[PDB]
Amino acid sequence: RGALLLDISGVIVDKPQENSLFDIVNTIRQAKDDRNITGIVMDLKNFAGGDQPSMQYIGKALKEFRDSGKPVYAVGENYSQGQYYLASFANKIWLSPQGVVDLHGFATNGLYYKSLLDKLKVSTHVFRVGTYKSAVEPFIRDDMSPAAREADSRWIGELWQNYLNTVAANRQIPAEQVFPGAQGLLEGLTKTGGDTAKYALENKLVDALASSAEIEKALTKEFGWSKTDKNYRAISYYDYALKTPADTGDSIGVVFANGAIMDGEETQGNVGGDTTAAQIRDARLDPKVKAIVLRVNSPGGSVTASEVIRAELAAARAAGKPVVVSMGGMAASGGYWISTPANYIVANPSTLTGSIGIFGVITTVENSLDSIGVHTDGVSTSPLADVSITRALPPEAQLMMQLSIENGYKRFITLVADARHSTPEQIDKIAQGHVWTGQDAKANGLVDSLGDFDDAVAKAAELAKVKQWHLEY
Amino acid sequence: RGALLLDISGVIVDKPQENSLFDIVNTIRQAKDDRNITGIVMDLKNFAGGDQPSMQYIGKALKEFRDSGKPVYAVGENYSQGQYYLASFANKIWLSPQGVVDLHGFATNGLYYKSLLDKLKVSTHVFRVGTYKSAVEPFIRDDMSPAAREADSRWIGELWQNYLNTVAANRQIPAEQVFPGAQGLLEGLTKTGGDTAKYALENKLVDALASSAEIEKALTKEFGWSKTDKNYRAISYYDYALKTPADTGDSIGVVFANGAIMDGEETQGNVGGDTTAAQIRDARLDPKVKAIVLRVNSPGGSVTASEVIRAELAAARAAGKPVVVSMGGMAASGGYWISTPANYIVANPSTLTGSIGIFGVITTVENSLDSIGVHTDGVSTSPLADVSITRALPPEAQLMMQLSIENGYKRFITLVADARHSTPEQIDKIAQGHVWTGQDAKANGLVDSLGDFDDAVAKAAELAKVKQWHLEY
Amino acid sequence: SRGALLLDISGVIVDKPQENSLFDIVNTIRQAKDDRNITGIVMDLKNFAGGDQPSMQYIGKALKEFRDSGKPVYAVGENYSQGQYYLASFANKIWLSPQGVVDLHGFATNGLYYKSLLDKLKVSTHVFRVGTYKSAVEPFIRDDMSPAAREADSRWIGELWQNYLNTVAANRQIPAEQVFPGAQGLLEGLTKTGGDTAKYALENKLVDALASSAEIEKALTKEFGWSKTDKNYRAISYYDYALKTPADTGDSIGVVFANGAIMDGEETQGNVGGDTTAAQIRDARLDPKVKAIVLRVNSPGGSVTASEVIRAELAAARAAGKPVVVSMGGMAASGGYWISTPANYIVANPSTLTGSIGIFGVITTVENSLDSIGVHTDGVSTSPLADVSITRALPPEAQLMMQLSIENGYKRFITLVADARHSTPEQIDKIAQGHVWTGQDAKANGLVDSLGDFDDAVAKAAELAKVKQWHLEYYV
Amino acid sequence: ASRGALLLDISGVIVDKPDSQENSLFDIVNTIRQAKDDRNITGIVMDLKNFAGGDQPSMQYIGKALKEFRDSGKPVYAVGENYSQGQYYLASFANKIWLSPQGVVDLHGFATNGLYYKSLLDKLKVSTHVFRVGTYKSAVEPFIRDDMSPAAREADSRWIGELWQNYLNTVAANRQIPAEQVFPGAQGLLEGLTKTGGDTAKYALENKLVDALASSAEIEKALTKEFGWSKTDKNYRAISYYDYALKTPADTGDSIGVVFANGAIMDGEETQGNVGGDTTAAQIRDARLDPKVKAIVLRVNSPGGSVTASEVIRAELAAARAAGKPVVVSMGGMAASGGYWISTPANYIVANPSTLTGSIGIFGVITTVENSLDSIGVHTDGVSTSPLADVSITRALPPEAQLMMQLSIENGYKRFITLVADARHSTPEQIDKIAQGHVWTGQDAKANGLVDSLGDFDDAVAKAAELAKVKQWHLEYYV
């Protein structure tokens, strides 16, 4: 008596343009066992993307829906790379007959400013431990270090490979048939008069080529026709009431770490150090919550906010509440730090994690100002009080910042050593600010298992018991 | 009883300071057969203009009203070139004794930036098919191309000519007496000591000089005087109750393509593919709607958005509903595209149409940033992925856009040749970007007849049957 | 009830609307004059930003009429700006702080001149003008003022300053050169006191007594007595003091304000709208009740077309048999004189700034500024007259049309003034050429009928008709 | 149970008067005093993580309440991950300070930092005019030097040296360790941290800056042992300062009026977060005329401002004194220049040893841009009845007008040192030897007669009551 129409608009996120990963996944799953829904339509024309892990996860639920025997259809005029990824999960893909399958690969590109700085006479002070902690490089050079390019080439090549393999599996062709490279996609388009849909069909990226309204045909064939709507029977994700789970009364707390780790209360699309700790603390203190899932998708951020979060989490574990980390997309640097006290860590193969390293920057403009004839002066009871963007950074402060940074790396490899049943010398080998795919992190001991949020929740329940429901924060 | 006061303020647009072309026409027409209305008075002081075809279509309703032997008067301190066109349609034109009828001709003005972009070190990539697709020119030249100036002179000459011929006819004086050229007008104004008013009266642009108050007297003699309003007997267009036509059970549905063609939905004062497609779809499916008139005033836009709109309109035709295009100011590039599936296209001779061609522009600033000491680095899994505003556009990427354009052309000239009972080689001979007046377009087979909305509507009712009303979208 | 009227004017004085009604202050003072419960005036000008000299003199007239009835008028302040003191000087008695200043320093005009900047930016500047004294144009075309412009500006400014000094000298009853002795004298006089400005003021009679804000509070309570309720000497502020609503006769004189620069549309900002004002003029034209019109002008000018629009209605009212009297206050120059043309009678303050019979237009273009950064314009036209844009060179054809337009406007202007003033275009020319005139010169050369103020306009307006009036102010 | 800790989870800055984030110095001190005698408050916990500082005199005043609190046998605990310098000052008054196992107590000293731009103005062709009396009236140097003068350096060194030394001696006393172990200078700190491998918490704990190292969860276990557990609130039994009903005092009908001069002194009515001559004057005025008001305390925290606003206020205060109501000034933070001027008329001036005051001196600055304009080809012209009227930013400042300002500065300087000399039983010639714009700590002020005694608000209120009579309450003119 309907299709579920996944006309997703905007983007996939962990916690709200913005769509909840879990709501999609849960909605699909509900639809699977819903007698009123007979199949799924993907309309991805206002879908800007998501991270690879999260889109894999929707890939999974889509596949479960397929296996119960209700069909899943993919229909657009064109497909963006991000869009095609999600659409490769359908039984049948329709693309328009002049439309495109836009596959190009991944690129990582960042701006560097040493020259501008020097030109502007800025004084730049870098404090760091990590050969591969490369977010610092924009201040100190014109380009990437060989080190940085090794680390990046590795994870880029890997995520892209995963893309290709996941799409290959899904379309039952070999990977370089999905994307043979620029030289081949170009030859292949040449044997096709530059027909992009025609290449897309002879190489099996796509199933049939069809107008919007002769698609409207095949769709009313399948799911029927409504006259109340004058369009094939169906209902949008945005409309379909995702039913509210039964209260067991005995739950698993789900805490989010979405975005960058800042110091205050939560503002923006950022992790507020103090907010998260409060949520974790609420979990620990509530006798109904029996285990915690820290769901992490964070580039990293403030060290001290990281430690505030970690220490609440440790507390929960020490109070005999098990802690399991679901990394989705990124759990890096401070994102790993916060993950460190977990009983178990699980990552997607395409998750970016690691980047166990540390850094601070300090810029001052004393020469900048000098050159246009501005100057500072004052009286200080200590050089340590003369630390402001308009004053040279004093040596005394330089030396203890270095020292503080060093201590920080130590604290970091030490937490990881203790948490991962390892030694500091061993952690140092897989640290140095090096970023790792989920897969690399599993190989080197940083993460316990490859999987997704389902695996995280299952393991949480395992470490206690029974018949659970989820308290989201 | 009273006068109709056409105190138009703002602009004339197809569909909403803004005033509905159609509401004006039909109000005049209603007032023609209203015993209560005894003449029209046009006061165009706050009116900033409309395009030539629209104001001509207002002219038409004025002539009809006039022909019922009710009088039409234009009063004012001065007339701008736009204001004067419209008033020239009146039986009698009052000009203030030191006022001016400001005829100066038509021009076209654009900025060109090749040298600026070169100085700023901007890399500019132009992808095109069409010698006469000139809007791309500001990025790659300092003046206009030979080509451009021929296409642009053709239509501009024609339109101005159409202006003069309309005004001459309306004033019963030769076109060269309405506008003698810069030199003649100097001569004529010299003979007058710079009394532009006396020039207007002696060359018959105008029928009487008089102040606001003397004008009052003569309009109150003509329409009587309202003890109650303390002014001559008259109602304002804005307060005049335009009857809402009766509901027969047979409709011609009017859909408006007004503005630039965008991918989203109805935005700003643009056209949204999806909204317009949906309107067309509503009409196509509603059994009351017997034919469709796509009203078009569009410079063009997004190819894909054009296609979403074409398909629907072609769907409607296939389903038995006659489709008629009313071109009303502009219908060019995407404006033509969306018109293509029509059974019948009618244009004003003054419409601007055609411009069958295609272009994309990319600018990258890699050298721009380089000279200020700012640089970019990354890793990519394919040169195809490495495409953004701060990086050099990879050859591989260039080749792919070239093709995508060389091939949207093919798409374009194929549509036109199918809809106009012609061939690809033939259409090329008159496409290649070149914009055409409605009259050149009729002459080369792009447009079926020269007329206006009336004529459009007429053809629609004829290609079905009977006793219509209009449904608007 | 029983106490001072407290003139704690905060802000500017203006014809219309921080903003205060000229007419409201005067009429209020006037009512305080015959109000038995008001026994005096106290002026507290500390938050007073100023008014045009004619206005403050008008206010002064009303303060004198008040003094003359036997009620005292006192001025109090820590200091007096030049503006404040002018009004303060009309008091019986002026109290100043023991360390305060009377800040008298003269009048000055000052403007920016850009010729070189425009040259350096490669801007093209096109000035069309008839009037050797029409100086608004000079910024675009000199790096300084012209000798001519300087003569006109010197005459009027030297004159208004003289008038300031004579009013105040008379108000204080000491010679003008004692009111302000020039800078050398001021410096010398002030050195003698060791730089005490308050003692300079007391000794040179600009001020009557020295006092702190509390001893002043003592002196005023000893005069108006004390209000156990308001915890102050008995008074009521201008802002709280209730203005009796004039009764209506049934025979009004309409009052219309042309206050500000003259623009084309509806009234906006604090500016005149051609159409708005004319509508009001037309409105009184057709109210049977309204028997004459005073046009109250305070305007540097504006759009020529909008001036005409106001002038034509004004003329129409007159042809309708209503007399029209212009009342100039501060300025009524250029457009603002033009709108005065059709009156049976024009009255100015001696310090009014009027005249400026002249005309101009200015066109800047940037084709060379843009050529230098590598921008250009190009296109097609059915006639050079259609290529007139900020970004394009001004075409010779348009250039000629403009020169003819401005000459034609000048002849328009000097011709309306000829017919209105009983003179000839060649006579008017001799006293036009864009020259600004004090009300005083406007009087000697014919542009104005008499020297006076709003009272005189209104009285004349009633004189050309009948008996007993009241005002309809078209503060619409 | 229903007994708990007071939580001084202060957020923002401490100010004399909150100005519609800002907490009232007086509400804080008064709540702690109430809490002291409240059987329902069993201790205090300072959580000072979102506390942004307050001036030294004001924060000491809070310390004194804190101490009275402690001296009645209730504990006072300070907790946090870190301590900024301003936070540690207050933290230090606690019986016991917790810090996170890797946190920092961030001590670094006091510094003054200003911009000097004589070279910019010369580049930009600007014309600077400086009119002054006072060698140490230094706020004028940025326009004319590219660095501070030796005079300015001597003066600012004397006072910043002094206030820091006070920071140290207070915090030292509070902790019971020598002053040079609260902060052994930068070398000392570097040496300490080298020993410690860069561990800021070990350094703090070993040198006794702090008592325990703990995470928040641990600190909580501790505070709930000490105050009990609210099963109700799910936390250690406590109430936040922001929720504690500060009782309003029983009304007498014999009152001491409190007037706040808080901020820079401007000529209008009260604007911004500034003092307006007229509003303060008027509040002084009500107090003069209320028979209920028996004395006035002027609470001053001001670097100064407008000469003529200052005088307006001074005059009203004089009036109050002379009408028979004593005037006592409590300076807290600054009361300098105009801040001193307005204080002059008082019976008694009390100041914190760390108050900044003095700065008897005077200055005006005129900058003109006629040559800046001239060089982008912009110019000014006009006509004038006298060069005195020819004074704006785009014109050269005429010699005549210069002579007049120079004369005006010289005069207002005499007015100043005379005001002071009459007020403080001295002479102009004597006051000159300690004016010349020289700013002075409350302590140096005492030494030279500008101030009657070192102390705080309590000491001003007391002195005011003592200048008339009896039992009393305060009217605070606020809003």
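Here Swiss-Prot sets the residue numbers for chain A, with the shown residues being 56-71, 93-549 in order.
Here the Cβ of each residue, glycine as well, is placed from N, Cα and C on the backbone.
Swiss-Prot annotations:
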| type | residues | note |
| --- | --- | --- |
| ACT_SITE | A:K209 | active site, proton donor/acceptor |
| ACT_SITE | A:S409 | active site, nucleophile |
| MUTAGEN | A:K366 to A | Reduced activity |
| MUTAGEN | A:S409 to A | Loss of activity |
| MUTAGEN | A:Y412 to F | No effect on activity |
| MUTAGEN | A:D524 to N | Increased activity |
| VARIANT | A:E252 to Q | In strain: ECOR 38, ECOR 39, ECOR 40, ECOR 50, ECOR 65 and ECOR 68 |
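Overlay of Swiss-Prot feature records on the structure.
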residue	record	Cβ contacts under 8 Å, 6 or more apart
A:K209	active site, proton donor/acceptor	A:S409, A:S431, A:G433, A:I434, A:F435, A:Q508, A:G509
A:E252	variant position	A:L240, A:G260
A:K366	mutagenesis position	A:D326, A:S327, A:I328, A:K397, A:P398, A:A540, A:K541, A:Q544
A:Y412	mutagenesis position	A:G376, A:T429, A:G430, A:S431, A:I432, A:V492, A:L522
A:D524	mutagenesis position	A:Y420, A:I421, A:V422, A:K518
Please check the gap where 21 residues are unmodelled: Cα of A:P71 to Cα of A:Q93, in angstrom. 9
Reduce the DSSP letter at A:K366 (mutagenesis position) to three states and note it down. strand
What is the total of other Cβ atoms whose distance to the Cβ of A:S409 (mutagenesis position) is within 10 Å? 29
What does DSSP assign A:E252 (variant position), in three states? helix
